[PDB]
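The next block holds one structure in the form of structure tokens; read it before the comments.
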Amino acid sequence: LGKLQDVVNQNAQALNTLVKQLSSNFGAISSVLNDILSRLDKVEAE
Amino acid sequence: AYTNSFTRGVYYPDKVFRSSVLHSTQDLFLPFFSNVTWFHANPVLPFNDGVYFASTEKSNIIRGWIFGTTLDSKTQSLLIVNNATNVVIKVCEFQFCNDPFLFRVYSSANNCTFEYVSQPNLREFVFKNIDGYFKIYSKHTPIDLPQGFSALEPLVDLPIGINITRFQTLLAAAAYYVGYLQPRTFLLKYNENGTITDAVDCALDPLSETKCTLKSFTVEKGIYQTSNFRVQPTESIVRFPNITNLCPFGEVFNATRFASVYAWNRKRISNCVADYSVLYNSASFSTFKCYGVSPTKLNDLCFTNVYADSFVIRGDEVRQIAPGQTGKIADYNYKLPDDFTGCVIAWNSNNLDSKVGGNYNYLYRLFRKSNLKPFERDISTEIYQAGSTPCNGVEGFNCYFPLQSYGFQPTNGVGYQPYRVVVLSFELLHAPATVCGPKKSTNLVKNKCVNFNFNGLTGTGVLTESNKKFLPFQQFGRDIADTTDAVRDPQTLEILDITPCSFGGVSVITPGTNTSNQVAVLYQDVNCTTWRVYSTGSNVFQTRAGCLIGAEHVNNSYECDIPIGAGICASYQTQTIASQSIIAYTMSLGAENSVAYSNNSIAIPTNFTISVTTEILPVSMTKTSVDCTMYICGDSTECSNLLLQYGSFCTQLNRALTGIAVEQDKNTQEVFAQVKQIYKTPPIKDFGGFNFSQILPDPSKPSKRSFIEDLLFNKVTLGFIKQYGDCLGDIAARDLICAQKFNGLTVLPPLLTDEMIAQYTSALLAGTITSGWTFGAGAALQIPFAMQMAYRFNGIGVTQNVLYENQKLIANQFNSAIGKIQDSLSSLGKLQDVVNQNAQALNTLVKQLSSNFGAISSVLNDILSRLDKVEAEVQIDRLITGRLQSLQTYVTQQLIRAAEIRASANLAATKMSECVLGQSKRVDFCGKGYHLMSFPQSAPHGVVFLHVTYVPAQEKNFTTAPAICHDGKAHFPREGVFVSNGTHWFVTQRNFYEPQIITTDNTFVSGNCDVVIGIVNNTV
Amino acid sequence: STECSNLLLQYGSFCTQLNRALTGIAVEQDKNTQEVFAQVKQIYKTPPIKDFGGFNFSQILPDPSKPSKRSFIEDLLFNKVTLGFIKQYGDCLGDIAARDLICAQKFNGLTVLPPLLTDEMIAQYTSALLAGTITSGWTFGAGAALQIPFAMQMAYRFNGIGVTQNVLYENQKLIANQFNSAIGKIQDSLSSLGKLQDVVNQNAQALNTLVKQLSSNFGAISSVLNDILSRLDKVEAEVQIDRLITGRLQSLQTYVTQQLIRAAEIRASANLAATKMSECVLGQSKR
Amino acid sequence: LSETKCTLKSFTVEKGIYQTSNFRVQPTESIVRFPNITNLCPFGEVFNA
Ligand SMILES: CCCCC/C=C\C/C=C\CCCCCCCC(=O)O
Ligand SMILES: *[C@@H]1O[C@H](CO)[C@@H](O)[C@H](O)[C@H]1NC(C)=O
Ligand SMILES: *[C@@H]1O[C@H](CO)[C@@H](O)[C@H](O)[C@H]1NC(C)=O
Ligand SMILES: *[C@@H]1O[C@H](CO)[C@@H](O)[C@H](O)[C@H]1NC(C)=O
Ligand SMILES: *[C@@H]1O[C@H](CO)[C@@H](O)[C@H](O)[C@H]1NC(C)=O
Ligand SMILES: *[C@@H]1O[C@H](CO)[C@@H](O)[C@H](O)[C@H]1NC(C)=O
Ligand SMILES: *[C@@H]1O[C@H](CO)[C@@H](O)[C@H](O)[C@H]1NC(C)=O
Ligand SMILES: *[C@@H]1O[C@H](CO)[C@@H](O)[C@H](O)[C@H]1NC(C)=O
Ligand SMILES: *[C@@H]1O[C@H](CO)[C@@H](O)[C@H](O)[C@H]1NC(C)=O
Ligand SMILES: *[C@@H]1O[C@H](CO)[C@@H](O)[C@H](O)[C@H]1NC(C)=O
Ligand SMILES: *[C@@H]1O[C@H](CO)[C@@H](O)[C@H](O)[C@H]1NC(C)=O
Ligand SMILES: *[C@@H]1O[C@H](CO)[C@@H](O)[C@H](O)[C@H]1NC(C)=O
Ligand SMILES: *[C@@H]1O[C@H](CO)[C@@H](O)[C@H](O)[C@H]1NC(C)=O
């Protein structure tokens, strides 16, 4: 039943990588909006 | 005297070596096929953007040139003259003559700076004047202007720094030419040595744009899409409100006494003209910064809500007048919004505000409970509580007077001297304005594409009367796309409509550059029944897909050659009375033939033919892998470290690529490894007189392939071991294969080799020739080939004695049919297209590494050789983002292709199972006709099916009846039909004429002979 | 904008790719139509004398008294779907462009190409198929068309499903009446195709969202190139124009990817239709 | 094997074949090649006239 199990595994893997990809910086100074907004004013945070 | 330059005037745009490449550049080039002016045996001509000067000479008559604006002693001029002994270059204030010649050129040389002297058959020169540099390119070539192509080389770049608008030649028989240069795009070609030997002028013709797009000098037969029809603007328009007065610069920047910072002032500015040049001789400003606009754009704008605030502060507090500052002034006195749009101006005023012994008339606030809001004022005078101890007016040790005083003395340090500050705020391009700049209006032009500037808003388009009613407080009008569509004229107050002046698609039909150089153009949004075209012609054909211009209409109908659209195709005549041309016609649907129907007539075949047809199906595509770090960062440790902030984006790509790679092997497996028993070819070749030698394995080759397989494997042009030293050095500069894998792009081999695939195919053939379809359902059982063919004939509705009586005819027909296929295979596009696509996808990925993506360069080493860590972290990230997007696009397209290839592979597997391991009843699934058998052959990345079918031929006409009434009962054939030749009645079969006597054995009676329609009589 | 045109050259290899994909799709569509309809290259004329055992085909055969040669049911079908046109520059110049919604698309570079086969040609193919199958049976799909009376063909077809032919020759009249009534019921029902309408709806929506997405800022100070260039000099305006270029290129890429994904499904449906034609119309099916 | 473990972000690996990074080689030394010039630029003339 590997043919059926593969679909479930693929869906779970996709949804888990989506969550894991929230810790990237993408070139910013931090990956946490709260940290960014606790230290910089509006113009520098935009 | 006009003349045509053809391809003269091409120079090297850079100083960098290139070879075996095609390069697209943009610079000031002399347009291809442009008319130059001819001078024989000395006027003053304009110098517009550069000049291409050429001289056919034999005795050194042309000596030099002079450049300038006016050639008298009121301006500076450049002299480049070649006297008999020297070449002298001077940039002075010359006084020249009407007719200078050699040496009497000028009279006085008053003052000047630049000087270079000493420097102890067809000539071409190019001149330019950019950023204060005079550049020259030149070349000499030994043998009115000739054909050919030559590229000029850089000579000198003089820093003269003057203004040039006219030039003149110096003469001492000969002739010279003069052509101007314009900013165009050109596609150059470097040969093996790095010399330029060809070029293409994009946007000179309709076929020249296609060449630039494809990045090739050749084009194949077809129809291509070009850019939409473009229209350039004719003239310019400026429309400001008509105002006369000048803004109150004196009252603001020149007042006698200024306000205090805590009680700052504010006055409105309206109905004036902003011209700040009047301040250039009275006031100097130490600080001047603007925020939502550029300082160089203030002259061309209009402003909506202008205010001016003024106060006095000490010297070192000027840095606190900015949007995001903190401190004593920004907290309790004056604050700017974070979205500020305006300018801030400050200057020293120690002469007007400083009195000896201390000036105490300027105050500020030092204590306050909380911070101020933007543009808020607080002029209170309440005592301030700072210790929780109450105090109702009394003062001391806990309660203070909020306001403090400045002490301004004339001998203070510059940090403690008074400064006057003015802040201007306004809005741009949203509402009606009454303060404009120093610009002069022009007339209003309608119904033409022109440039405009309406209250500072610039653009292009066509103006038109409008039927909208703006409210008094509105000035502009937008749409869903958020662009300005209507505007109210600021003088007449009428409303206009702005429309883009570019519209309509264009296409070009070409027969092939290897054949001809003429084309036809289709204007898809024009009705010629003429105007929105690049060129009219003698013949102009109007279709329902557009207006075709350049083809000759004909009234015959042929099959489609180049589909144009809406039922019309085009083709090259060539072979005709006229030299050659293009023709346009309507495609034909296949020569309507006939129908001969009646209620008592039938046709029955009397013969047959054996036909063999070929079918091709793709089964696999190439497998690849990617090293993301090596593609994005190369060998840079800095980039490698910066890339970790995108860590989860490379495993994601590699997983999909690995999935595709492992799917390919399953695709091949399901198609070819159906029978896991390997049957060897029989040792004696005797199958009822049928010849299979051209499809059975041949052991007289390095492999065991058959003749047809060997023919197939040579019609598609292509694992391997490419060693590092194999393409070390220059060889990597042209390989095109290890150029890929120097960047991290590899190709993985297939799991099953072509030898194994051929072994599987041979097993299939041996099984199906020796056993029939039994080996596909279980244990293989032997059966003679003639009897197997009898079975297969019984499977299509024909008796077996028909085969046993025409065995030799059938065998001969089959042998000839098999020979014809290998005859035709002499000189597979469906299989070749897969290889072409897989190669192009990988080559574009390498090509896309030369983009900037908005940075200053596409070379990490160049970026890192000039900038430090912080300044390079901003430029590297743009390249990282762009190069990640490229790989993502490649992977998505690969997935979308793999899905289609899998669909094809599944179809091929079903076809094998149903046509090769059995006989099929589905119509048109295993060929055209009645399917008898089929044989598989292997091709590169695909399979080939040879289908044998039965086709009837040579029909004859017969009369027929539905039933026969013998003696009051109704008789039915029970198999086949009743036919009559005119006097006698017989019963035969549907697919072959074979009459018999009507009797009870081949008949059944289930009627009374009263109701059947069409019953005859005769007898049985 | 010439400035934007010059700044866009640093993404030159991203437009040819999109155009290549779109051209592939557009070429595939004509092949889809051909494989389904142009199966037979011999056009058969409608019989001059209409005598088929009492069967009435008048509602599905070509009608020669219409501006085209479409049949009654075909016209009913064509009236139920609400969509090769020439739209001229002078046609929608002015305020009309603010509501047309068709030349608002093509003021921004988005155009639609006509199909290669017209509706009249497709109907001619269908008429040829009908005439062939009614006058020859299934022999014309295998070779030369051999004529046969319709009643005898129908007896063949009854034998094809295990019923003797006398069962047809003794109930011909009732069978013809039933067939005529059943045919009438279909045109009765076709009075007042959601599978076919969705294709048009999806394509139009995809084209309209592309035009709508041109008001996004993408992080810049404004979504208007003229507004950006009327206030900032080159150095300050390059920074803003780059963000707009990035966002709009991304929009185009998303549109193209969705178009490819839809083309795959349309191709699967077309392959099913071609196989169904071959097996159900040119023969008799046992599946 | 360690590179595979790091890529899979797991301390165990299942039976199979896995792709690792391309073959890498590090540089052995450093090189500098500027033109041979002796004179010193004229700072006095420009900044001290
Ligand atoms: C010696 C004490 C060190 C201070 C503790 C560290 C950080 C405190 C927060 C900010 C630094 C104080 C800066 C004061 C100078 C600016 C004063 C002003 O013009 O507003
Ligand atoms: C130009 O020459 C005149 C001589 O008449 C001289 O007075 C003037 O100073 C010169 N200008 C410069 C910039 O040297
Ligand atoms: C250009 O290079 C080829 C080999 O690459 C060489 O044979 C030829 O001589 C070169 N051309 C010149 C002008 O030297
Ligand atoms: C400012 O005032 C001084 C003295 O009153 C005067 O000389 C100067 O011209 C004035 N400047 C302007 C721009 O009015
Ligand atoms: C406005 O007044 C209220 C009530 O006195 C006060 O609480 C608030 O702080 C004031 N706003 C500012 C910006 O000081
Ligand atoms: C072009 O205009 C003419 C004039 O009205 C019209 O008859 C013709 O149909 C138009 N062309 C098309 C393709 O409709
Ligand atoms: C049937 O066709 C074959 C090949 O064309 C021919 O040799 C043979 O004579 C034909 N049979 C008759 C009865 O004509
Ligand atoms: C089969 O064909 C091959 C090639 O045409 C030929 O050499 C061979 O002799 C043929 N078979 C027989 C039995 O002749
Ligand atoms: C059968 O008769 C019809 C009607 O005359 C004719 O068109 C057809 O050609 C005939 N068949 C053959 C094989 O000649
Ligand atoms: C065919 O129709 C004609 C016309 O009425 C008729 O005379 C003839 O008997 C019919 N033949 C059959 C077999 O029904
Ligand atoms: C068949 O024969 C009967 C007499 O047995 C005759 O009455 C009848 O008319 C014949 N059929 C036709 C159509 O004439
Ligand atoms: C066939 O249908 C048409 C239209 O409904 C009708 O006019 C005709 O009468 C029908 N056939 C017969 C034989 O009545
Ligand atoms: C510049 O000239 C002064 C005056 O002689 C001298 O003291 C100084 O050293 C000179 N500059 C340098 C860099 O030596």
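Residue numbering for chain C follows Swiss-Prot, covering 746-828, 832-940, 945-1039 in order.
Structure method, as recorded: electron microscopy, 3.0 Å.
Yeah, the Cβs are placed from backbone N, Cα and C, and that goes for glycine too.
Other Cβ atoms within 10 Å of the Cβ of C:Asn856 (variant position), summed over all protein chains shown, number 14. For the natural variant C:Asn856 to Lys, the note given in Swiss-Prot is In strain: Omicron/BA.1.
DSSP assigns C:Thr859 (variant position) to coil in the three-state reduction, outside any helix or strand. Around the Cβ of C:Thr859 (variant position), the same chain contributes C:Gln853, each under 8 angstroms and 6 or more positions distant in sequence. Swiss-Prot gives this note for the natural variant C:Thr859 to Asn: In strain: Lambda/C.37.
Using a 10 Å Cβ-Cβ cutoff, C:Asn969 (variant position) registers 14 neighbours. Secondary structure from DSSP puts C:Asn969 (variant position) in coil. Looking at Swiss-Prot, you'll find the natural variant C:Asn969 to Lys noted as follows: In strain: Omicron/BA.1, Omicron/BA.2, Omicron/BA.2.12.1, Omicron/BA.2.75, Omicron/BA.4, Omicron/BA.5, Omicron/BQ.1.1, Omicron/XBB.1.5, Omicron/EG.5.1.
DSSP assigns C:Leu981 (variant position) to a helical segment in the three-state reduction. Long-range Cβ contacts of C:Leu981 (variant position) within its own chain (separation 6+, distance under 8 Å): C:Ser746, C:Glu748, C:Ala989. Swiss-Prot documents C:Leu981 to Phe as a naturally occurring variant and attaches the note In strain: Omicron/BA.1.
Neighbour count (other Cβ atoms within 10 Å of the Cβ, all protein chains): 21 for C:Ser982 (variant position). Listed in Swiss-Prot is the natural variant C:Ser982 to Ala, annotated as follows: In strain: Alpha/B.1.1.7.
Each residue contributes its Cα atom, and for C:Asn969 (variant position) and C:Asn856 (variant position) those atoms are 17 Å apart. A Cα-Cα distance of 21 Å separates C:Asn856 (variant position) from C:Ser982 (variant position).
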